[PDB]
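What follows is a single structure, written as structure tokens, with notes after it.
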Amino acid sequence: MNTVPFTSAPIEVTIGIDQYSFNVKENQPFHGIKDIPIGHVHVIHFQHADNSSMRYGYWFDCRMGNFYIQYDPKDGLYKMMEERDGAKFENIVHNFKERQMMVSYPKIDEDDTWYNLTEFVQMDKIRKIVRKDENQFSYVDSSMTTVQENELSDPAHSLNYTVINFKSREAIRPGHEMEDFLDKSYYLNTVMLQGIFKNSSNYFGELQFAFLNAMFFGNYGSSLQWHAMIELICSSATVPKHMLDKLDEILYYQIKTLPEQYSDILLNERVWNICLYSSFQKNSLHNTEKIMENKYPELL
Amino acid sequence: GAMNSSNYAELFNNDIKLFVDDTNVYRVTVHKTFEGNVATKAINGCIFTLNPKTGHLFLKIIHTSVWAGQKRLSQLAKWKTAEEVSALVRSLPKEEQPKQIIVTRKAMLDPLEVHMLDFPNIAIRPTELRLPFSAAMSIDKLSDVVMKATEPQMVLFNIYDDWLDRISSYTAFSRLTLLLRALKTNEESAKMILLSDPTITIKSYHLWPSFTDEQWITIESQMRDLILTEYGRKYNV
Ligand SMILES: O=C(O)/C=C/c1ccc(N2CCCC2=O)cc1
């Protein structure tokens, strides 16, 4: 188990760690988060009490380095940093732990939620979507735009998701216009899977990352990407059976974790009704259809 | 975007544009089978592609053999329409290619957009005009060439005959639409009006009769009266 210490908490803030969130008041003995499960990526995120504008946060993997948080009063945010002095870091963490000044990552033994949401998500792939090569962790916030959003404006601060566009020459073979528009299998299997992603695990990783950025930051371009990647699969008549079964599991856990009160803003009615009831794969997502119909029957 | 009565004069500016109407591409008769089921029999159709400024009509005749062994024909017909319009554009010299293509039915937007991805500068637009181009098969010379066709064929016409020698394209289009609306609403009476007078004939190289300016005024009034008469018959007014 690993630890993200905090130098201090100078401003009141709601702190998220993966799907958990807790409040720290403007000066308390708060010195970080311990018992973080090794083996997964994690996200530590922030919403300031006095300015809910900008949710922001950091994707990281404790196996890649020793990371801590320190408030910057000039830029007005909690910043992640790497500590290269390993003996310094271990002594700092030991003291805060001996002082019970860290909150515990509050994982229930039975609870596989975080694994089920991040099964295919890798730090290396996150760092290609979020380009800041001098850091081992990746900053994301509520307002960052995607490369596709920019094409339709600072490129260094963008989310470089893979562009999906159903009415593009990439999606449609000359001479197969009707075929490729009504059946996206070419675009899914040859262009995206064989061509760009190389395998379904990298596809699912980006799909999962997009969902998590939409949910944790309210990032609109991420929500668009998540729905695009779902619709691309559901609108293909030919999908490997293992991908369909895995997608059903992926979506089930995403819908199960979504806060009920954010459903109006995180779920696209058109995409979900098309995917569950009209698409080629309308009968292939039994777990996802069951939870959607019991939890969000209004959207359907 | 969409094309309506606000920007109506845009039709007659100097930006080349075409209307495309697909309503006569897939045509069928419905009949009973010997077992008492119902079956369709296709008949020859056409794509109606018109330059409203010049009157040039590119009539692609759709021969029934294009449907043989195909499924979902009403959907196929939209994509075949789009394929043929794309092929027409590619066949034209660059300086004759349209800058806009206006589809009379919104279901043609995606098929035409997908076929024209190679022409990102040609705008594909719907219209809020209700244009009576389905009645083109009430023009005898057009119906004749479609029904006689034994294979796919493109035939070129000028749907305004020689009218642009005497009137603007705005007025020619308004005359065409009134004529086609009348033929759509009551074909028999409209053809009665157009042909009643034997001393006014259709030139071999024309589609409509050789009316003088004064006779066109009379004809147009008679067509409006027909439309109005039919409106009153329909709604009991
Ligand atoms: O929002 C909540 O429900 C809890 C908030 C919370 C709980 C515990 C702490 N701790 C633990 C170590 C020192 C410290 O300050 C800080 C916030």
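The count begins at 1 with the first shown residue.
Method reported for this entry: X-ray crystallography, 1.5 Å.
Just so it is clear, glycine is given a Cβ too, placed from its N, Cα and C backbone atoms.
Looking at Swiss-Prot, you'll find the mutagenesis B:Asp21 to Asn (Swiss-Prot position 1853) noted as follows: Reduced growth at 30 degrees Celsius. Strongly reduced growth at 16 degrees Celsius. One mutagenesis experiment named in Swiss-Prot is B:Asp22 to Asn (Swiss-Prot position 1854), and its note says Reduced growth at 30 degrees Celsius. Strongly reduced growth at 16 degrees Celsius. Here the residue is the original one, but Swiss-Prot notes a mutagenesis experiment at this spot, B:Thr23 to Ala (Swiss-Prot position 1855): Reduced growth at 30 degrees Celsius. Strongly reduced growth at 16 degrees Celsius. Quoted from Swiss-Prot, the note attached to the mutagenesis of B:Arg105 to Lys (Swiss-Prot position 1937) states: Severely impaired growth. Reduced growth at 30 degrees Celsius. Strongly reduced growth at 16 degrees Celsius.
With the fewest other Cβ atoms inside 10 Å of its Cβ, the least crowded of the mutagenesis positions B:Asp21, B:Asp22, B:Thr23, B:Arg105 in this structure is B:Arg105. For the pair B:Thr23 (mutagenesis position) and B:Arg105 (mutagenesis position), the C-alpha distance works out to 8 angstrom. You'll find the Cα of B:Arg105 (mutagenesis position) roughly 8 Å from the Cα of B:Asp22 (mutagenesis position).
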